[PDB]
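S.K.: Shown below is the structure under consideration.
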Amino acid sequence: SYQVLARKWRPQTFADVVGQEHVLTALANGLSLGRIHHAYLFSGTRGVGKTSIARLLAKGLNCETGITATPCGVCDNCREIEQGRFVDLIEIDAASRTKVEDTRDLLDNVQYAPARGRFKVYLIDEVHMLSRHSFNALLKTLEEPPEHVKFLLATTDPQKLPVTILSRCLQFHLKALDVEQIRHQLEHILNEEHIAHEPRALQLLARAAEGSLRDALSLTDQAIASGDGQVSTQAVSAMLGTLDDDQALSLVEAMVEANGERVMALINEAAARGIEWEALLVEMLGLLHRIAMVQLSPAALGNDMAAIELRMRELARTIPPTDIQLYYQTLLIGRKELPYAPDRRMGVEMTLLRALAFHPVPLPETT
Amino acid sequence: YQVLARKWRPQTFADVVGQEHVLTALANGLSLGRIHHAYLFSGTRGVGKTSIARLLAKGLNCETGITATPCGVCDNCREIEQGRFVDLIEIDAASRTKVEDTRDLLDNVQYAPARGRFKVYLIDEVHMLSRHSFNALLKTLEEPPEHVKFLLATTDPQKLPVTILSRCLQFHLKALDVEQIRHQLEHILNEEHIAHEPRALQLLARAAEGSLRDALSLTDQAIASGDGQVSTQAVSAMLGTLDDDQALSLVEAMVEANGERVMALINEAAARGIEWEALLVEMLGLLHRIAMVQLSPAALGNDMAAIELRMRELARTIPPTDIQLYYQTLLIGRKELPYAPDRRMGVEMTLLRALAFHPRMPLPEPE
Amino acid sequence: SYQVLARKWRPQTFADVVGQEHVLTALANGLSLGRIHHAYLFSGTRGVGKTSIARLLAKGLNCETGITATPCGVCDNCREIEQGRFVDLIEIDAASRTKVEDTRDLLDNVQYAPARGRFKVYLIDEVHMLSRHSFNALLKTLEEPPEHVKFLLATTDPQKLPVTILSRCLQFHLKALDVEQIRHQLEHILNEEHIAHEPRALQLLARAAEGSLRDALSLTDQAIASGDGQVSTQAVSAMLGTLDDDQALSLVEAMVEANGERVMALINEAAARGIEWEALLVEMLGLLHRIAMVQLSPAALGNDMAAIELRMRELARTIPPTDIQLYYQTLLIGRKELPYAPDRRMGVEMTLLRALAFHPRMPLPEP
Amino acid sequence: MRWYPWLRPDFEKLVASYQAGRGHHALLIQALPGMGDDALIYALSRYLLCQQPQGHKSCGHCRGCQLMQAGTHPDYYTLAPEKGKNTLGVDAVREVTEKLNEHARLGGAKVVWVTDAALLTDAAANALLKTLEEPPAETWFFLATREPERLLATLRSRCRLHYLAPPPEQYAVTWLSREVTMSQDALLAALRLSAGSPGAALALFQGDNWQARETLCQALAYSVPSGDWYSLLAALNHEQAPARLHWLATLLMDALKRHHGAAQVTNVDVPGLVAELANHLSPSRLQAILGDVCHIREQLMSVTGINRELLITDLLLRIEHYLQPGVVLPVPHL
Amino acid sequence: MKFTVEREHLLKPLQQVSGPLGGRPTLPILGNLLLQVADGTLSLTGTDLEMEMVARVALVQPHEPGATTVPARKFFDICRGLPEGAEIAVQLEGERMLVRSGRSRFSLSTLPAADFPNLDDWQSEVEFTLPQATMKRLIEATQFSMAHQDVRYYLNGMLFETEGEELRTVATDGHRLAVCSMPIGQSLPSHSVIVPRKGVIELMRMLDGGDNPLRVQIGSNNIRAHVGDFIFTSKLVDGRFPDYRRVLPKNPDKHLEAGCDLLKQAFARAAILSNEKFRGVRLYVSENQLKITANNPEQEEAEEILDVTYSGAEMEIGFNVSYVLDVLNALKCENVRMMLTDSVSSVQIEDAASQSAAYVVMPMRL
DNA sequence: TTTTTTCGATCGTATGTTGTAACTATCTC
DNA sequence: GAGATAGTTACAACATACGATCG
Ligand SMILES: Nc1ncnc2c1ncn2[C@@H]1O[C@H](COP(=O)(O)OP(=O)(O)O)[C@@H](O)[C@H]1O
Ligand SMILES: Nc1ncnc2c1ncn2[C@@H]1O[C@H](COP(=O)(O)OP(=O)(O)O)[C@@H](O)[C@H]1O
Ligand SMILES: Nc1ncnc2c1ncn2[C@@H]1O[C@H](COP(=O)(O)OP(=O)(O)O)[C@@H](O)[C@H]1O
Ligand code: ALF
Ligand code: ALF
Ligand code: ALF
Ligand SMILES: [Mg+2]
Ligand SMILES: [Mg+2]
Ligand SMILES: [Mg+2]
Ligand SMILES: [Zn+2]
Ligand SMILES: [Zn+2]
Ligand SMILES: [Zn+2]
Ligand SMILES: [Zn+2]
């Protein structure tokens, strides 16, 4: 049946994984040299492919041809693991199996030989959610398990794990994917899927992904669903609520000159237009950073801001650097606590007021 | 390929790194014949608690007699090395912590040892035992049979009741020194015929804190990443830590208030694609080291020798107040980094803030 | 060989037990005058002589000569009770057997007359671990005991027992053994054992005992093992330093007197032993708060902190309150900013340096 | 649970996706309270569970529709906090996850509805991750929240987000006038207090909350000239303390805006009170009081089991203390 | 509406209907049971949203057709309390139902029947009938290997496969496998399905050895079993099941033929000193020689020597005695044939007389 | 003349109630 | 003198109440 792009495009081979070059190289070298460890812990941010890497490693370990860094993907073991019904691969959702009894039952079955595979692989997802007793019970077996069992751990909060467990595992840190890599993957996926797209939309989606590929795929699917089956720049801009125009410049100028009425009128008009406040704050922070950097050196200004260059230069001539730092810090603080305010508009207004002080029926089936 | 940790477990009192006091005490006790019936071992993870416990158990049951220098070749020594001796009852308290298990264990302690002169119970992870289990052992610990000895190992002795602590001789193991870890790694690599460099060993010892098992795991990971060899570049890539030279140069540029040089070096680092958080942490560490050097000349170790003299120059010229101001500014910048629009923007703004409030050469004010 | 120093020197006569004069005198007078209660309950700390006194009372309550406070020690009953294999003396370890069935059987056993003794004494040890139904059965049996049955109870947490059971028995509470008595007992034991010793070593051992003779004997045995068949000041001092775990108070004392090298040495020593830095910081905060409250009122320091009463009282007497307040404030700031420090140890060292040789500048309301 | 007209367009989009089969298995709807997201979710689930739907409307006479009307459909698992509690436990989530393994009893699709994603504890949110990532075939999830930034990043990244935009202010005011009979200024004030979300203002009018607001306004008017804010305690100690603290914060913000000079304010029906508040207090003091009120409201809503009386008493005492001259005012910090 | 029936006939169908219902209904409707008087019969149905049990009893006495719901616990108490031979009359008076239990009149609440979630339209993917003996034999021989509670939810059930003209039952838990097969004399399409363990247990308890045949229907998402005048409906795991063919060892060469009774006695005697926690034993196989060894934590050893027909090379293999004993008990044959390849491979067990059923045990590597 | 507590998730011990299987004793072939 | 059926006892599984630790 139909499956979302996030799960349908899961990598199936070591050649379909973007980035993480050091981890893949280390795994390939270990498999080739025969130096196989019994405890691997993949740590990093979310949406980077810890589970996919673990599954690929398990598939490579239990391939019919042999222990290879390039799984065939066609033998019975590989396809069985892909379908998720492989007997010797025990996938344990640690977030729902935190009790000690489950772990004790698991560790009492480690002495039996594998059914059909050459190794018995335990893939524990989100191991950071287990209780202390579970970790202590694991410790002994994980220190020196039998020769036919391998442990694979995937987590996003390595701080939770006690130092005792970390001291007896091979840790692999996954980096956050860059904007270019995310854009390349997105365009490749869209071309394979026969979906029209434009470079600007892909650039915006990659920038908004914040280094997570799953987030990028989710945003792309949302745009496709709301974009009438087309990834258009206008549709993505509307969905993301990009400022586009020079509203942030006007707001920051009004704040700097300390004109309460002007800034309040601008905020009221923006609220009437219904824009995203987080985007506005990010744009203002970027403008402040650019102004400060230009004040450092006149040539630091980029070429993309020529249309609004002159005005910005005046700010760099009229505002001391300390005031710029104060405004940036206040805007950053306002951004930090925006969710906790009773209303987003109230939070923005409070932040701006703080900054201003700085101066010398067709009802289908529902009741 | 058996992992290095399991392969290189000590098999004699001459193969243990450090821990001179406990080894001397045990040797004297075994030689003089004054043998207790309850030993407790405490210390941080991976410092050789279970190893020395097993060595002591082997020494007690050696066929030649009770000596501090077991032969290591008789049948009892071989069986204990292979972990299948009948008179060495090893218990994983973390896995079996219920009171009924303790009752069953204690119900059959009167029987004489099968083959050895002593029946040694070695309990691991004692702190996981329940309160009832702790209480059930008091009488047996106080007055056990003449042919029974109890060996206990734990990481946090403060969790045990005071009553148990008063019944057994306590030995506390200390974290291993950097030089000892480096020497052990060098010896192991020489025995394994693996290429290595002094810088790589120094970095691994520094990153291992004080647990030798962590050092062995890091060495194995480096060997896997280095494709059969240990190289300084491979270790640096694995740890993801930039060389101290770049951070020291950046700090020196910041101190002298050279905005253009700082910006150029930041651009070069961005071209290198290093991590920003690591850069900030390294700068904070350098400032802390300078402050400690100001506190006392001996606060600086040989690990910084490559730059020591130059670093010392910064100690005799920067007033302490400036050092504190820079340290606090960088700490605040690192605190607010996650909410910044971009990591690069955050670091650049932090550096600009540091330059703006420079005590001696602040940026010019407008007119 | 040599048995165990603690187990070998268990007192066997009322003249050998040291201290606890009131309990011994009361028991002797009661036995001499024939005033014998139906149930006794001994309470106190660990290793004070509860079981020893209970066994002595049992021995003196069934001697062949008669009910006396000075048992002969030569008749059959005394010898058998010393060997722990007397027919009438039914000693039960309540900790190992807490279920209702065992207590039910033991209490049903009372219906039979004694075999070869005027009384059939039950010596229940660790009574606080019995089950609720076990307590009910014991109360039912103890409401109307026979004339030939006596109950002796030893416990360390009497508050766990129900009020009904407490009301039916006479409670004797034991006190700490004090330094002088412990020192004298150690001197006597070592003189009997023909082992060389020095007065300062014995004084240090007695001080470290902390009102527990069993702990003193265990430490003496460990020191003898470390000292190669003798007790010496240097060996005992080194042993205590290895076992010393009061780095917080030492750090506070060193900081308050404006010493830098001592603070660095203490920090290194603390780092040698596995310790959580935040735990140390909060311990120092608590110590400073306690010192301040003691300065406010001498009664603030309770009986719990008896070990370090003298040093804390001296610090409160000598240090002006303003310095204590400043140290508390700076350490609170250090604790607040610890998680963002480059390293836990470096953060702690920086906070210690700030508290040692720095002074923060308060905001000082300007308007 | 009433069907507001302004929900008609968005629905027309979502159902269309489910008509093509290219519907996301985890939809997260963002909307303010009183917008009617629950009605939209109910309509979508009802359409999904209908055996033989026609167009965008359920038939209303098949077995699925009959069971839905009876509210005893074997499918359609619902997760909500206990009656006496206000949070969703891990046990219910794990039970639903276990039950989802088996086949659908009626042979149709399985629908899971979360009443409010923000109420889930950490354990429940972590447990639901794997189930949301790879749900069985013909399984649909629906989550509702008012601030997706509060949810875990891992949980958020697994769901397709749809946002409901409140209608224009004029349209909302006209709808409220058609519904309830009140002065135009009162309607505008209620609408602005509800962040411009019609339906919430109607709920505010229906209850006695308007009388409580009037009492609070009178108490504040009496208290401001005297400088004895403690008297406000009687008007704030109630189970609905967060709403009254929000009203007080809105009044303070309006006073500060008037002090700075502005044409648009939230409290339109009490110009005299806001003018008096602005006249009798300095802008810095107003900012400090607003910050303290917001912080106390956040603490009250976040911490569980906190005693409101002591917190409000301490707040009022601090507010009175600040007005004294020569006192260090608080400053926001990271 | 109105109907009078003897207590004897009514009792026992009511017990079966109330069987699946538990103490906690969690919903007002699920607590009650649906009673429907139609034509000349009364149908009592009870469901818990997972399994449905319906019983039909023919009524000859005059009755009024209707369909309503009655609380299960109250009706069970009323029917149980009455003495022997009592005649029970029931009549729906408006909102309430009046039961003339002997000489005592009781009132029960009635809820609308349209709100009862019971299946109405059934579509069968396959359907057939077979004697109860075959089903009982298959379930008894395959259930003991079924898993109880494991992470792999697809292993917590039993696999029924209609292949060609025969029916096959497969069970496993990751440590041992049991396969049975039997012909039924009817051509069926290849179709595999998974039944949850609770449904299997309920079906097994349903059978009683009666001569009446059992009818089995399997739909897209449900399985229905009709026996006599009782119908039991359950749902399916729907999680895919691994193929048993790959689990079986390929080209086994070492063969041991032995007496079932002798092996059972030897294993039982050796298990006395076997470790209680693991229950592990060691087998040494040599020319016409089988040596069984068992050890205990306190160095208590037991040894047994058996003479068999073996011609392969010497071997040493560990095993779990409990699984072997269970397989031998379930086999119920005079001669036992064991096929093995090496010391680390799975071992197959069957009876030399016939190959209808097979079992596989994975060795305990130490 | 009284007055008096945060909540969720997890682990451990002891007792009482119900159901199923195996062993022993008694009756009839 | 042996086999089959019924009754009693023992073991395993499930439910309730109470106490303790960490976030
Ligand atoms: N390196 C990568 N290359 C391609 N796709 C990726 C990568 N990392 C993640 N993804 C996508 O993200 C989805 C979920 O990844 P997941 O296994 O959840 O990673 P994690 O366990 O780190 O969250 C996958 O379906 C996959 O398409
Ligand atoms: N004193 C030591 N000398 C040599 N190796 C050591 C020492 N202490 C620890 N190790 C190494 O640490 C690893 C694990 O030690 P382990 O037995 O787990 O100690 P612990 O029981 O304290 O965790 C071993 O592989 C061993 O080589
Ligand atoms: N008053 C005492 N005099 C001499 N030795 C004592 C005394 N009290 C305790 N001991 C020592 O303590 C041990 C007995 O412990 P005990 O105090 O009976 O345990 P508890 O009091 O905790 O029940 C003996 O080895 C004995 O030498
Ligand atoms: F599945 Al992830 F971070 F590992 F969302
Ligand atoms: F085995 Al350890 F500290 F990890 F003793
Ligand atoms: F012997 Al004790 F408490 F240590 F009774
Ligand atoms: Mg994952
Ligand atoms: Mg160990
Ligand atoms: Mg004692
Ligand atoms: Zn393959
Ligand atoms: Zn030897
Ligand atoms: Zn005597
Ligand atoms: Zn319908």
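In order, the residues displayed for chain A correspond to 2-361, 403-409 in Swiss-Prot numbering, which applies throughout.
Method of determination (from the header): electron microscopy, 3.0 Å.
Backbone N, Cα and C atoms are what each Cβ position is placed from, and that goes for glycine too.
The ATP binding site annotation in Swiss-Prot covers A:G45, A:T46, A:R47, A:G48, A:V49, A:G50, A:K51, A:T52. The feature Zn(2+) binding site is assigned by Swiss-Prot to A:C64, A:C73, A:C76, A:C79, with experimental evidence given as support. As a published mutagenesis entry, A:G118 to D appears in Swiss-Prot alongside the note: In dnaX2016(Ts); present in both isoforms, unable to grow at 42 degrees Celsius.
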S.K.: If you check the recorded positions A:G45, A:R47, A:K51, A:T52, A:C76, A:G118 one by one, which have a CB less than 6 Å away from any atom of ligand 4?
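M.R.: Only A:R47, A:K51, A:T52 qualify.
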S.K.: Taking a cut-off of under 6 Å between Cβ and any atom of ligand 7, tell me which of the binding-site residues A:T46, A:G50, A:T52, A:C76 pass.
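M.R.: Only A:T52 meet the Cβ criterion.
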S.K.: Same chain, not part of A:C64, A:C73, A:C76, A:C79: whose C-beta falls within 8 angstroms of the C-beta centre of the Zn(2+) site? Give them in sequence order.
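M.R.: In sequence order, the nearby non-listed residues are A:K60, A:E65, A:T66, A:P72, A:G74, A:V75, A:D77, A:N78, A:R80.
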S.K.: For chain D, which of the recorded positions A:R47, A:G48, A:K51, A:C64, A:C76, A:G118 fall under 8 Å by Cβ?
M.R.: A:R47, A:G48
S.K.: Counting across all protein chains shown, how many other Cβ atoms sit within 10 Å of the Cβ of A:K51 (ATP binding site)?
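M.R.: Excluding its own Cβ, the number within 10 Å is 25.
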S.K.: Enumerate in sequence order the recorded positions A:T46, A:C79, A:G118 whose Cβ-atom distance to ligand 1 is under 6 angstroms.
M.R.: none
S.K.: When you rank A:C64, A:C73, A:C79, A:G118 by Cα distance to A:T52 (ATP binding site), which of the recorded positions ends up on top as the closest?
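M.R.: In terms of Cα distance, A:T52 (ATP binding site) lies closest to A:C79.
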S.K.: Identify, in sequence order, the residues in the chain of A:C79 (Zn(2+) binding site) that are 6 or more apart from it along the sequence and have a CB within less than 8 Å of its CB; answer 'none' if there are none.
M.R.: A:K60, A:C64, A:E65, A:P72, A:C73
S.K.: Using CB under 6 Å from any atom of ligand 10, narrow the binding-site residues A:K51, A:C64, A:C73, A:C76, A:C79 to the ones that qualify.
M.R.: A:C64, A:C73, A:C76, A:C79
S.K.: Give the sequence-ordered list of residues that share a chain with A:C76 (Zn(2+) binding site), lie 6 or more positions from it, and have CB atoms under 8 Å from its CB.
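M.R.: Non-local contacts for A:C76 (Zn(2+) binding site): A:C64, A:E65, A:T66.
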S.K.: Other residues near the ATP site, CB within 8 A of the CB centroid of A:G45, A:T46, A:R47, A:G48, A:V49, A:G50, A:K51, A:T52?
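M.R.: Other same-chain residues near the ATP site: A:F43, A:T157, A:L175, A:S213, A:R215.
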S.K.: Could you tally the C-beta atoms, other than its own, that fall within 10 angstroms of the C-beta of A:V49 (ATP binding site)?
M.R.: 23
S.K.: Which residues in the same chain, at least 6 apart in sequence, have a Cβ under 8 Å from the Cβ of A:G118 (mutagenesis position)?
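M.R.: Once residues fewer than 6 apart are set aside, A:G118 (mutagenesis position) is near A:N63, A:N78, A:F87, A:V88, A:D89, A:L90.
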S.K.: Quick check: in three-state DSSP terms, what is A:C79 (Zn(2+) binding site)?
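M.R.: DSSP assigns A:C79 (Zn(2+) binding site) to helix.
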S.K.: Counting other Cβ atoms within 10 Å of each residue's Cβ, which of the binding-site residues A:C64, A:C73 comes out lowest?
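M.R.: Minimum Cβ neighbour count within 10 Å, taken over the binding-site residues A:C64, A:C73, occurs at A:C73.
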